[PDB]
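Chemist: Please see the structure below; I have some questions.
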Amino acid sequence: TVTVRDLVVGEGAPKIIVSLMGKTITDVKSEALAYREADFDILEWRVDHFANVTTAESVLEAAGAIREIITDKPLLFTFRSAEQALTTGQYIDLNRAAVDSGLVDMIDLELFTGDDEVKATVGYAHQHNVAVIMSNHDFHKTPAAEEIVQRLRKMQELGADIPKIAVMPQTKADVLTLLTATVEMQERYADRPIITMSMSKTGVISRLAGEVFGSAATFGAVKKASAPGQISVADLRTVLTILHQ
Amino acid sequence: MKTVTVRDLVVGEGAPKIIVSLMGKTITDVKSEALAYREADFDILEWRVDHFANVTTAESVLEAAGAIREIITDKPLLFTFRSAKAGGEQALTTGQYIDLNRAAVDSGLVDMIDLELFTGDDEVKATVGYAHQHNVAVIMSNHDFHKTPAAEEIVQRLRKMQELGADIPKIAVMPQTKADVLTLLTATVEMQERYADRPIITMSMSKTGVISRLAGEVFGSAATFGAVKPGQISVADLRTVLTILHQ
Ligand SMILES: O=C(O)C1=CC(=O)[C@@H](O)[C@H](O)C1
Ligand SMILES: *[C@H]1C=C(C(=O)O)C[C@@H](O)[C@@H]1O
Ligand SMILES: [Cl-]
């Protein structure tokens, strides 16, 4: 398990993560305020939708604003690489800044960033008591089950506290491939919780069936989804609770 | 896209249909259960006639079928004698079991009958023709309570049920592992997409397989079982999830 704040990830029913996507500090504040009564467990700040992402002061300022409004839930800092492109150097310093701010409980680092940069950045996070979700995505297709499994193992190998993979199905069988890889990884290789999802409405069951197949957290939407296939946070909590009985 | 209409219900379209089973031993029990279930939100009422103690008394079976139809006037009634080989409550010879089903058809009180896959091909074909003549639909079923056959073996069974005339091929299998639940889902998708010219009903049993009861709209199973109430998923919870997944 992985305990963030007072949240234990990888035990009981899967935990719910919602994404905050504001462009400006005004949007970030109004979204955070609106999310405050929503029923979720971890708040993900999707900094890649933040217009002033290349200004350090602005990012720090926006993280504080979120933290001031959402005071109990764990905060996850995520720059998902697609609108404003960044260089590897920019991406790493951004995450380092986040870690050193004290305003975030977890960071997301992409698997295909670079081994040394990743291990370096992972080390820095842990010494600052910040958890690392190491992630990989494919928004166009689903890799073979054994490849999905290889990527999750590589993330464990790099020090991830929570390996994460999100893939896009093109067939219903592709949703089953994602689940097959989840089962295989969790049962045979995982020594930490993992997060897996097959995107789109076709893959929704992968957002619901985490307790049996092995994914420890799942994303839901408050009003706008952060990825296709996310159902409302309320609907998600409803289904996880039924499945936990 | 492949559907079967039973009474006014279209099976195979929209959200999967919820089946509840009546398991009472006596006419009194049957009536009580039917009245209790009318207070629940299901689609199809299955009468598990193997539980009915007076099953070998034709008049008793006809009386009970009439009583149920008085209470549950809207919903389709499926007549199902689960054989003792399948861990039903009582033994009937093959001839008795065919006769029991022919009598359910002849009664005019049931909308569907269940016939087991390995009953006897020639008698199944005759019975299916008889049922069709009376506008009674046939669910053909097979259960593996011990294990999950390979996907292609599950597909093979479903295909044979269509070949025999089934309106709705139905299979239930027991997972021993988590991958087994996915094998049943794989067989459901392969059947629906490549070979089905009928709606199918598939299920992975036990707690571990409950996702197979929820995900039929995507994967291809036209109906699911719940309980009106410790044990399998409730009709209320099943409806809650099916509704969400239909949105
Ligand atoms: O195929 C069946 O009649 C059933 C199989 C099961 O595993 C039961 O939970 C279900 O209510 C009825
Ligand atoms: C990770 C995965 C997402 C999903 O597929 O729900 C949403 C995205 O914001 C997260 O980074
Ligand atoms: Cl059989």
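Residues displayed in chain A correspond, in order, to Swiss-Prot positions 3-84, 89-251.
Per the header: X-ray crystallography, 1.6 Å.
Placed from the backbone N, Cα and C atoms, the Cβ positions cover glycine too.
Heads up, here are the entries from Swiss-Prot:
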- A:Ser21, A:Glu46, A:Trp47, A:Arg48, A:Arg82, A:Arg213, A:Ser232, A:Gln236: 3-dehydroquinate binding site (BINDING)
- A:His143: active site, proton donor/acceptor (ACT_SITE)
- A:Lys170 to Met: Abolishes enzyme activity and 1.5-fold reduction of the affinity for 3-dehydroquinate (MUTAGEN)
- A:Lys170: active site, schiff-base intermediate with substrate (ACT_SITE)
- A:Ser232 to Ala: Reduces enzyme activity 50-fold (MUTAGEN)
- A:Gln236 to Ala: Nearly abolishes enzyme activity (MUTAGEN)
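In terms of burial and nearby residues, how do these features look in this structure?
Modeler: If you take the C-beta of A:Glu46 (3-dehydroquinate binding site) and look for same-chain residues 6 or more apart in sequence within under 8 angstroms, you find A:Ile19, A:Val20, A:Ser21, A:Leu22, A:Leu77, A:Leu78, A:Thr80, A:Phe225, A:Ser232.
The Cβ of A:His143 (active site, proton donor/acceptor) lies under 8 Å from the Cβ of A:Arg82, A:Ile171, A:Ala172, A:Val173, each of these being in the same chain and 6 or more residues away along the sequence.
Counting only residues at least six positions away in the same chain, the Cβ atoms of A:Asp114, A:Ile139, A:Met140, A:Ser141, A:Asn142, A:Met161, A:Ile200, A:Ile201, A:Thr202 sit under 8 Å from the Cβ of A:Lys170 (mutagenesis position). Following the DSSP three-state reduction, the secondary structure of A:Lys170 (mutagenesis position) is strand.
The Cβ of A:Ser232 (mutagenesis position) has 19 neighbouring Cβ atoms from other residues within 10 Å, across all protein chains displayed.
Listed in sequence order, the residues of the same chain lying 6 or more apart from A:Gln236 (mutagenesis position) and placing their CB within less than 8 Å of its CB are A:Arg213, A:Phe225, A:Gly226, A:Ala227, A:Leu242.
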Chemist: Which whole-number value in Å describes the separation of the CA atoms of A:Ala84 and A:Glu89, between which 4 residues are not modelled?
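Modeler: So the endpoints of the gap, A:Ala84 and A:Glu89, lie 6 Å apart at their Cα atoms.
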Chemist: The record lists A:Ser21, A:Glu46, A:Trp47, A:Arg48, A:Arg82, A:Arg213, A:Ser232, A:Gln236 as binding 3-dehydroquinate. What's the largest Cα to Cα distance among them, in Å, rounded to a whole number?
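Modeler: So the binding residues stretch over 19 Å, Cα to Cα.
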Chemist: Tell me, how many other CB atoms lie within 10 A of the CB of A:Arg213 (3-dehydroquinate binding site), whichever protein chain they belong to?
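Modeler: By my count, 24.
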Chemist: Under 8 Å Cβ-Cβ from A:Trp47 (3-dehydroquinate binding site), six or more apart in the same chain: what's there?
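Modeler: Correct list: A:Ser21, A:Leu22, A:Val30, A:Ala64, A:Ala65, A:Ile68, A:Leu77, A:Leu78, A:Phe79, A:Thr80, A:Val110.
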Chemist: What three-state class does DSSP give A:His143 (active site, proton donor/acceptor)?
Modeler: strand
Chemist: Out of A:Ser21, A:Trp47, A:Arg82, A:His143, A:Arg213, which recorded positions have CB atoms lying under 6 Å from ligand 2?
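Modeler: Those recorded positions that pass the cut-off, since their Cβ is under 6 Å from ligand 2, are A:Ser21, A:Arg82.
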